[PDB]
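Worksheet for the structure shown next.
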Amino acid sequence: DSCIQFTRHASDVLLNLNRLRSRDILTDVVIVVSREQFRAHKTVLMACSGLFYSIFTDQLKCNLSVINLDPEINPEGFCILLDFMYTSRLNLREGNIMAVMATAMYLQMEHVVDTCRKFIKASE
Amino acid sequence: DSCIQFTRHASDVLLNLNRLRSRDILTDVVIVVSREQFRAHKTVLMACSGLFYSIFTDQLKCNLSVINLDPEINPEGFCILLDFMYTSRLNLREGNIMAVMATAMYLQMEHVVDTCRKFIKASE
Amino acid sequence: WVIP
Amino acid sequence: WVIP
Ligand SMILES: N#Cc1c(Cl)ncnc1Nc1ccc2c(c1)CC(=O)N2
Ligand SMILES: N#Cc1c(Cl)ncnc1Nc1ccc2c(c1)CC(=O)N2
Ligand SMILES: [Cl-]
Ligand SMILES: [Cl-]
Ligand SMILES: [Cl-]
Ligand SMILES: [Cl-]
């Protein structure tokens, strides 16, 4: 086509989606990770995670308002990844890298798994 | 903070949101523009438009599944803008620029109004 | 705005 | 990935 493109559009959309999340506006699911709960938008989760894409395209699970993750999943690891989904920013640290990588593998977030593997290989 | 950032993340999220829209997955509103209907996600509309942000933060309107736009709004103009919201790409042409600008003004999409004004000024 |  |  002969379209023009607004460079910052995708980033501005994501910034607004994060603002809606912070104010709990039109959030439609709560992700339970052991003792912790995280409110989010199903569409953003599906757009970032192979696991959530699978869950919310399921004819029964698409209607659930609560999703319980595997008890081995670390809440801090999940929190860091949920923040990444809504911001493009990953708070990767020596103290959390193993939990972040294991959570990214479970959530099926290939690019996060890739940078974790690379940061781990550099430290060995 | 000491975060790392994935450059393509925002664009990949938007691409997936558009794929969900095309397959009618978790769309939660229909926008009626005279004889035409457009299914979309409320969060994306709010993230792109001052008008939709106002509508869906309203305590009564947030729960509506159908929103009827002003009868002066052109459906093709709306379609071009809805595509822009989900892709960052604006199909701006001599034959549609007046309708696109009027629709962008109504929807409160400042950056679209700005490029329309500039393209119009160049042709006079 | 750019030509993509 | 970049340093933002
Ligand atoms: N929502 C949506 C969606 C759609 Cl519509 N099409 C294709 N992928 C979608 N999302 C999704 C699927 C697999 C993975 C990711 C996201 C990130 C990753 O590492 N794996
Ligand atoms: N959703 C959301 C939202 C939030 Cl949370 N905060 C601030 N703006 C939001 N969206 C929104 C408001 C005004 C305008 C636009 C988008 C584009 C434009 O030209 N005007
Ligand atoms: Cl439930
Ligand atoms: Cl990823
Ligand atoms: Cl309704
Ligand atoms: Cl805009």
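Residue numbering for chain A follows Swiss-Prot; the residues present correspond to positions 6-129, in that order.
Per deposition record, X-ray crystallography, 1.7 Å.
From the backbone N, Cα and C atoms, a Cβ is placed for every residue, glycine too.
In Swiss-Prot this protein carries:
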- A:32-99: domain 'BTB' (DOMAIN)
- A:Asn21 to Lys: Abolishes interaction with NCOR2 and HDAC2, no effect on interaction with CTBP1 and transcriptional autoinhibition; when associated with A-116 and 376-Q--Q-379 (MUTAGEN)
- A:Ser59 to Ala: Abolished ubiquitination by the SCF(FBXL17) complex (MUTAGEN)
- A:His116 to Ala: Abolishes interaction with NCOR2 and HDAC2, no effect on interaction with CTBP1 and transcriptional autoinhibition; when associated with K-21 and 376-Q--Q-379 (MUTAGEN)
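Overlay of Swiss-Prot annotations on the structure.
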| residue | record | contacts (Cβ under 8 Å, 6+ apart) |
| --- | --- | --- |
| A:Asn21 | mutagenesis position | none |
| A:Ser59 | mutagenesis position | A:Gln113 |
| A:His116 | mutagenesis position | none |
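Taking a Cβ distance under 6 Å to any atom of ligand 4 as the criterion, the mutagenesis positions A:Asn21, A:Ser59, A:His116 reduce to A:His116.
According to DSSP, the domain 'BTB' (A:32-99) comprises 31 helix, 15 strand, 22 coil.
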